Amino acid sequence: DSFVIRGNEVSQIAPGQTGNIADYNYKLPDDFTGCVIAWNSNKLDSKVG
Amino acid sequence: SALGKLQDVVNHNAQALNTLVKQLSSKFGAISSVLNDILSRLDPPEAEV
């Protein structure tokens, strides 16, 4: 599952964490088994302006 | 204290039941003894432990 979020919200992608993106647009179970991988990509997604 | 033995049997049983019932109030290290409060003011990952 691939997507793009802000920086200080990566902590919300985890089991049982209540937030704003883990509440309204992506929720993963509390019995999760797997991995998450996040890397900064300000090089390619940030347009000037 | 002529009937000490029979009286002792009755009192021992009563005291055992009383202490067993009283031990529900102890916290054993959890933040609270009633299950509902624990399940109200905490997320599932921490409510488990």
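Swiss-Prot numbering applies to chain B: residues 943-991, in that order.
Per the header of the entry, the method used was electron microscopy, 3.4 Å.
Positions of Cβ are set from backbone N, Cα and C atoms, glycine also.
Features of the protein shown, as given by Swiss-Prot:
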VARIANT   B:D950 to N  In strain: Delta/B.1.617.2, Mu/B.1.621
VARIANT   B:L981 to F  In strain: Omicron/BA.1
VARIANT   B:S982 to A  In strain: Alpha/B.1.1.7
Reduced DSSP assignment, B:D950 (variant position): helix
List of residues, in chain order, with Cβ under 8 A from that of B:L981 (variant position) and at least 6 apart: B:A989
